[PDB]
Amino acid sequence: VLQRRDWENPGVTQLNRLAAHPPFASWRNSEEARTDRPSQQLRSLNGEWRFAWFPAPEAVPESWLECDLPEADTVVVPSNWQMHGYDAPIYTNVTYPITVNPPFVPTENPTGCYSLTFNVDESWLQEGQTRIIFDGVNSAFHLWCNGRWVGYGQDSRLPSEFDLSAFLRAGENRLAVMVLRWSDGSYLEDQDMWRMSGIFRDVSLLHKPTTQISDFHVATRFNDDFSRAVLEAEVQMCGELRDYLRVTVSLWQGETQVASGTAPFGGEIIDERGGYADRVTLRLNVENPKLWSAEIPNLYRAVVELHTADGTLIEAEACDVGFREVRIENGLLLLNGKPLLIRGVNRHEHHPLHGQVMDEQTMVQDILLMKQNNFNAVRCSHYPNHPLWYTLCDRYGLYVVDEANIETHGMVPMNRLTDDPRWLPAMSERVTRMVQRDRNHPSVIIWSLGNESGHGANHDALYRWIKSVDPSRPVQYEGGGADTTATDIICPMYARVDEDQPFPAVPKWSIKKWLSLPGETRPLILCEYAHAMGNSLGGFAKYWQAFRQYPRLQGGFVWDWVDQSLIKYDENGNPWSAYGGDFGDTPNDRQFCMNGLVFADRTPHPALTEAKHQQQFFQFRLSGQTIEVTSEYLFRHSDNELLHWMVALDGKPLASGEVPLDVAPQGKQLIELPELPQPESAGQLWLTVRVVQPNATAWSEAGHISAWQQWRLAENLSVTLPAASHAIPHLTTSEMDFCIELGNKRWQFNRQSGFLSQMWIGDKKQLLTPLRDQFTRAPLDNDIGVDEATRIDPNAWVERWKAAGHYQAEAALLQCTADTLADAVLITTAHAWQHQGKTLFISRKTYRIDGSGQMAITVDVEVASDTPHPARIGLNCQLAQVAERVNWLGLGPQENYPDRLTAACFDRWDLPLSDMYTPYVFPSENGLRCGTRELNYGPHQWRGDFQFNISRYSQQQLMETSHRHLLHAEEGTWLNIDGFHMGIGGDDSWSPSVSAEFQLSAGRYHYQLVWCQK
Amino acid sequence: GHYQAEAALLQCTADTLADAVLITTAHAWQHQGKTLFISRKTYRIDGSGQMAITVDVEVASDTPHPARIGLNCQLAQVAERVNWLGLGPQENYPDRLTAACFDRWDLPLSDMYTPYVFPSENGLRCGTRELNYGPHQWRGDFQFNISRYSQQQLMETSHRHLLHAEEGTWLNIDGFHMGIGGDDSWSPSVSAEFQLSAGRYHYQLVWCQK
Ligand SMILES: CC(C)S[C@@H]1O[C@H](CO)[C@H](O)[C@H](O)[C@H]1O
Ligand SMILES: [Mg+2]
Ligand SMILES: [Mg+2]
Ligand code: NA
Ligand code: NA
Ligand code: NA
């Protein structure tokens, strides 16, 4: 064992490991099997185990096999030992966490010694077979039972199983598991995620009779219109063949048996040597079957009884059966005859506390959120999941892409292993043992060959293996250019909608162009798109406009579901979110582990609502009085949906109402609105419709909003002049300052800087920092890309801004004059922002303070055409006032940006100040709200047509601080008011991704604001 | 009512600045009680004899997007040459300007008119920073056409040969101009990005004699 070094041999991926197979419970009562109640023959060995850590496997003492070590501790299993503090988790993306020297791993290979003293019931050893199942061990392990070696296993994401029947004694028993952190297996586990290890999934003991169901496959085929099905169940036995032996496969819907078949063993003749005498295929006819889909996850129950002809049950197995067809026809992925539109998301198995250990609660939590936010599909990025995941997806209704635990991203070139026949054995085990495990789950609709491992001949062989073994499911794979011969689906990652990215060998064509390349017929579903890293998902709507226009663009899987942040603690025992490099870990890829639509604790990022809106299942058109509602549901009718409409003038409700939605799948409903009441005052009428689900479901609460849309109706422009003012403001001129006085209000303009330096209400200052122009933002993740202090990327927006000096450019005053008028004082200014002799921006302003006490600020900016386009064109100032609430008439309520505002609605919004800050773990520009016409904060009111954000953090603190928890609330409130703001992008987070139409490139910019106290 | 919309004055004040005079105005174009467009303007005339016109326009969102947001007038002058710094030499519109080049152009006044057999808007040149005609110079960032033919005469005349040179020179200077379309000629074919849909529009001119 010490001598062999099997963890450094891709030829040895297991020793004495049993065959893979679908979930077994070995029920000895049919009814228990039918109802899926716990099985006395399936014991869990989860809980308190004994664990010790070692620098290498050589440093594991001989005594540990026979005796528990005193140094060892009592830990909970399943667990990742990094999460218990024993060593550091490593976050790396591409570059391997170990030296690239296949198949060799580091001599210093962290070794986790697990042990358990447990009882085996006598009954279990008198008859039948007792096996141990390790659902997840990262990354390789040797197993001993009662001091005797049992076997070895690799592949972190599939169960390893061993027969312990001859190793177990009655009474107390002891398992010894030596878990290696790195193995030849590691070379195929280079996923972009936290690198951890240990026994991290369930450990259990299964008892099976000596004569047993060893394997079983369920299949369902249909007639042309799905009105008749045939369930086909292949069952294989182990043990002695006997004439009295039978299998009954019976199909239940609730408590009704709908079909049943019983046959002896011995299948049809297969070749010249006969057939499988140890197998039987059962064929059941089902009339008018209830079809399975994510829309309506109709399940049947299938119970497979192994028994004597005379009626003695030997054992029962079972699975949920979902009657559905998955085929690709004429270039379209069809489910039950209908073209799918995949509203998907990639989801790693991550928990901020427990690491890579999963639990029902978290999984259920994830499914509900996904379904509540209009997702219908998930990708198992990039390994087979905890077995409960599929059960839940079967039951709640989600399309799953099941992915082999193969990623060799770090290799050079990416297919160095996958094109090497010597790695085919290791690879095949990762594909084949997956298929054997999950093939009966209806929620799995697509098989994937892994992730980011180039395209090698090994992929082609495995592709064909699956197509041969399971015709029911298309096979996809992205490596080597996303459209190789190893994929039934064009599945690129981060291909853009309109923009070609013609990388050599592996181009990412615009998805619209990709479909029509000469000879191409396949459907396109993006395996990864819209990289939700930090403040992101800009341009998301553009994907969905395309998905809907093009039949063969059948959607994609967002990257990704949840931030991979871990929980650390400070001096005071206060929790904070940690990313790459926060564990002494190096080389690291810092915050690249947080691309989630939700935080590690499952709190939504702002972007989640944008996804929810774009992935709506009802589309709307307006034509005068008529709302046309179109259903994008393929199967269900809108039987738990009513339309809630509201007409509002500038946030003020006028008319409302409800209509029940009665829409057939893919059908249309015309809702005729009543004659609307005439709005008195001036303003813009907005119509808002919402789709509300009256009844609670398995996945949502009563009143859950599933879709919404807005339209501008009538606008009555204000023509009424404000009534003339008695008072006239007084200019108090100085060498250094222009003061303007009216009532208790006082305005000061510094004649050396050119900016409003101060305002007074009564005799209290309102500003801590003068009102100045701003052309920069605290850079987003998308602004940064793969840019770091040691490796400069000159093309990332932040570097373009930096090199051009946007951040360090000083305002030179060109002009600052004062004029008194009939009813107003007029301050005129001009500033030039220069860096090293170049003039980047000229800002020409006028400040018109009149008798009403309302300062009308007019701003016109020239931006030099050869300077990189600025992040924003606006003003900032630090206010002295700190209010509890922020109130505005604009897009909201949540954070929105120019290329991410479709989900925001125009209305009157009122939130606490803290909600106006988005706590991105890597702090940046955040909290912006667009199309705002009025902003209120304490005694202040601004009016116009602007974008804004308001917080206790400066753009300077946001860009100088690496983690959210290190931010300190500054004195007063920083306000950012922008006439214009650059898009956030996020088609990926490693190249500039902001589309041309969201870049501030017009050259000349104009916006006007009205500042008044109310 | 875009074609019979009457201008209704809302504000018209003057102020003497330190070194200039400022004329602030506000207009509403109305039809059947509906305000279509509001035009807010400042005219600033300083010692150099330069008239800086600042125009801010509101367009009601529920009115069809207008053909142009600009200014016009009939000049008494009739010159032989038109000289401009902008896209040219030929007629160009926002959705048909890729062939035009930015440069100093000098054409006879006739060339600034396109003789389409059925008369319409014509002769426009876009992205113009300076226009010279006789004594006059206009500066900013605008589009313009310049001819002996008013919009009114063009739209009322069926054939080009029935056209008569009016007295003086009709000038149209647009801050913004709607696309011309053409994907077909039997349904709206002007793309969204070339429709004047923003709701609020700003442009600025400088007028002076040279
Ligand atoms: C950084 C790119 C060169 S690779 C890029 O990294 C991303 C980071 O979240 C994801 O892991 C993507 O799958 C991968 O293509
Ligand atoms: Mg090995
Ligand atoms: Mg990768
Ligand atoms: Na489609
Ligand atoms: Na990542
Ligand atoms: Na930062």
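Following Swiss-Prot, chain A residues are numbered 11-1024, in order.
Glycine too: its Cβ is placed from the backbone N, Cα and C atoms.
The substrate binding site annotation in Swiss-Prot covers A:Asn103, A:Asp202, A:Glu462, A:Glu538, A:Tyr539, A:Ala540, A:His541, A:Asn605, A:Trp1000. In three-state terms derived from DSSP, A:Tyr539 (substrate binding site) belongs to an extended strand segment. Taking Cβ-Cβ distances under 8 Å and a sequence separation of 6 or more, the neighbours of A:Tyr539 (substrate binding site) in its chain are A:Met503, A:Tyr504, A:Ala505, A:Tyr553, A:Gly566, A:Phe567, A:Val568, A:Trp569, A:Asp997.
In Swiss-Prot, a mutagenesis experiment is listed as A:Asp202 to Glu or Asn, annotated with the note Causes a significant decrease in binding affinity in the absence of monovalent cations or in the presence of potassium ions, but only a moderate decrease in the presence of sodium ions. Around A:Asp202 (mutagenesis position), the C-beta neighbours below 8 angstroms that are at least 6 residues distant in the chain are A:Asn103, A:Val104, A:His419, A:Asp599, A:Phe602, A:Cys603. Taken residue by residue with DSSP, A:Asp202 (mutagenesis position) is part of neither helix nor strand, so it is coil.
Reduced to three states, the DSSP call for A:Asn605 (Na(+) binding site) is coil. Swiss-Prot lists A:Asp202, A:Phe602, A:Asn605 with the feature Na(+) binding site.
Secondary structure at A:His392 (mutagenesis position), as computed by DSSP, is coil. Take the CB of A:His392 (mutagenesis position) and look out to 10 A: across all protein chains shown you find 27 other CB atoms. Quoted from Swiss-Prot, the note attached to the mutagenesis of A:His392 to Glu, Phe or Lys states: Essentially inactive unless very rapid purification. Causes very large destabilizations of the transition state.
Per Swiss-Prot, active site, proton donor is recorded for A:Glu462. A:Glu462 (substrate binding site) falls outside any helix or strand according to DSSP and counts as coil.
Sequence-distant contacts of A:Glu538 (mutagenesis position), defined as residues of its own chain at least six apart whose C-beta falls under 8 angstroms from its C-beta, comprise A:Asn356, A:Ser391, A:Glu488, A:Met503, A:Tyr504, A:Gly566, A:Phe567, A:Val568, A:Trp569, A:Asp570. Quoted from Swiss-Prot, the note on mutagenesis experiment A:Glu538 to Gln is: 10000-fold decrease in the beta-galactosidase activity.
Quoting Swiss-Prot on the mutagenesis of A:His541 to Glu, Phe or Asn: Poorly reactive with galactosyl substrates. Less stable to heat than wild-type. Within the same chain, the residues at least 6 positions away from A:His541 (mutagenesis position) whose Cβ sits under 8 Å from its Cβ are A:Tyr504, A:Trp569, A:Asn605, A:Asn792, A:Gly996, A:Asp997, A:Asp998, A:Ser999, listed in sequence order.
Annotation source Swiss-Prot lists Mg(2+) 2 binding site at A:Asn598, citing experimental evidence. In sequence order, A:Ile100, A:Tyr101, A:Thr102, A:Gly590, A:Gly591 constitute the residues six or more apart from A:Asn598 (Mg(2+) 2 binding site) in its chain with CB-CB distances below 8 Å.
In Swiss-Prot, a mutagenesis experiment is listed as A:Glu798 to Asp or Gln, annotated with the note Small increase of the catalytic efficiency, when the sodium concentration increases. With a cut-off of 8 Å between CB atoms and residues at least 6 apart in sequence, the same chain places A:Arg600 near A:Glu798 (mutagenesis position), listed in sequence order. According to its DSSP assignment, A:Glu798 (mutagenesis position) is coil.
Under the three-state DSSP scheme, A:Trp1000 (mutagenesis position) falls in the coil class. Around the Cβ of A:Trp1000 (mutagenesis position), a 10 Å sphere holds 17 further Cβ atoms from the protein chains shown. Among the mutagenesis results in Swiss-Prot, A:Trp1000 to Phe, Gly, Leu or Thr has the note: Decreases affinity for substrate. The residue drawn here is the original one.
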TODO: Of A:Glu538, A:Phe602, A:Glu798, the recorded positions listed, which put a C-beta under 6 Å from ligand 1? Please answer none if none do.
DONE: A:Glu538, A:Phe602
Open item on the list: Suppose we draw a 10 Å sphere around the Cβ of A:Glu462 (substrate binding site). How many other Cβ atoms does it contain, all chains included?
Closed with: 22
Open item on the list: Check the DSSP secondary structure of A:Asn598 (Mg(2+) 2 binding site), expressed as helix, strand or coil.
Closed with: coil
Task: Alpha-carbon distance [A:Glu462 (substrate binding site); A:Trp1000 (mutagenesis position)] in Å - done: 16
TODO: Looking only at C-alpha atoms, tell me how far A:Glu462 (substrate binding site) is from A:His392 (mutagenesis position), rounded to the nearest Å.
DONE: 9
Open item on the list: Suppose we draw a 10 Å sphere around the Cβ of A:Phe602 (Na(+) binding site). How many other Cβ atoms does it contain, all chains included?
Closed with: 22
Task: Extra residues within 8 Å (Cβ to Cβ centroid of A:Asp202, A:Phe602, A:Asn605), Na(+) - done: A:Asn103, A:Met203, A:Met543, A:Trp569, A:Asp570, A:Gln574, A:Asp599, A:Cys603, A:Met604, A:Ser999
Open item on the list: If you pair up every Cα among A:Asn103, A:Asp202, A:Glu462, A:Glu538, A:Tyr539, A:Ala540, A:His541, A:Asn605, A:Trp1000, the residues annotated as binding substrate, what's the maximum separation in angstrom, rounded to an integer?
Closed with: 18
Open item on the list: Based on a Cβ-to-ligand 3 distance below 6 Å, what subset of the recorded positions A:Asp202, A:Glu462, A:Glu538, A:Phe602 would you report?
Closed with: A:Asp202, A:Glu462
- [ ] Could you check which of the mutagenesis positions A:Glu538, A:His541, A:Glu798, A:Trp1000 have their CB within less than 6 A of ligand 5?
- [x] none
Task: Cβ-based isolation winner (fewest other Cβ atoms within 10 Å) among the binding-site residues A:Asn103, A:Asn605 - done: A:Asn103
